[PDB]
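Novice: To start, I am sharing the structure in question, which I have written as structure tokens.
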Amino acid sequence: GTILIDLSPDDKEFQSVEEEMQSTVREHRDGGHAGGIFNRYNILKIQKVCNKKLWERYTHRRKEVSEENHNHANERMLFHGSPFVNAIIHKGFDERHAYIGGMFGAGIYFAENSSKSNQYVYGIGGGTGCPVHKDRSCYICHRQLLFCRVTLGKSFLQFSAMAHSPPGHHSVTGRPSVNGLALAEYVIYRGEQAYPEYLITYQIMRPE
Ligand SMILES: CN1c2ncccc2C(=O)N[C@H]1c1ccc(Cl)cc1Cl
Ligand SMILES: [Zn+2]
């Protein structure tokens, strides 16, 4: 029951989502190995993901968390890149979409840096790159990211360089403690704590 609604580039909503995408690009410690080499994106399309049952599943869980955390859901808008994005927008997030080998355990990971999520579009470590050219830095092929509404509740803070949340917490926050320019990454352990709100289609752009 998912429908996708295209946003106009003239729409303030398109513009605010594009700005969050573009402004959160950073350099990565792999020199571009996983995600490719780029400083900005060519945004091709931004679509709103509308699914009433998935939305109600999200808001139900959001209310439970909020009531466990002094009426504070601690909701964020975060990026998610995955080879499962077409399944996620139709079926919702669930344990099949978790990263079993993640550093905070088997969970569903999200990023503040759009370029961090871009590293995972073609799989863990960028897999083998795009299916057409086998190129992790492909400038031709269209990529997709999700910009998701995420309930963190009481988040366990890890200072750093499906499983359960730590007891007494609803998520984990990975705070960068070496790279002064990296933004945070977050993990949830219940698929109901995220809603895939926007589907963003783009290309990475070759630096000039
Ligand atoms: C694991 N990965 C991430 N890790 C840190 C920050 C953000 C992300 C993200 O955007 N995607 C996840 C992810 C990628 C691929 C697969 Cl198969 C599962 C996940 Cl959870
Ligand atoms: Zn390609």
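Residue numbering for chain A follows Swiss-Prot; the residues present correspond to positions 952-1112, 1115-1161, in that order.
According to its header, the structure was obtained by X-ray crystallography, 1.8 Å.
Here the Cβ of each residue, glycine as well, is placed from N, Cα and C on the backbone.
Feature annotation from Swiss-Prot assigns Zn(2+) binding site to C1081, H1084, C1089, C1092; the stated evidence is similarity to another entry. Record note (Swiss-Prot), mutagenesis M1054 to V: Loss of activity. The unchanged residue is displayed.
For each listed feature, how buried is it and what is near it?
Specialist: Taking Cβ-Cβ distances under 8 Å and a sequence gap of 6 or more within the same chain, the neighbours of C1092 (Zn(2+) binding site) are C1081, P1082, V1083, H1084, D1086, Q1156.
When other Cβ atoms within 10 Å of the Cβ of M1054 (mutagenesis position) are tallied across all protein chains shown, the result is 13. Under the DSSP three-state reduction, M1054 (mutagenesis position) is assigned to coil, being neither helix nor strand.
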Novice: If I restrict to non-local contacts, at least six residues apart, and a C-beta distance under 8 angstroms, what lies near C1089 (Zn(2+) binding site) in its own chain?
Specialist: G987, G1080, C1081, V1083, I1157
Novice: Give the three-state DSSP assignment (helix, strand or coil) for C1081 (Zn(2+) binding site).
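Specialist: DSSP assigns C1081 (Zn(2+) binding site) to coil.
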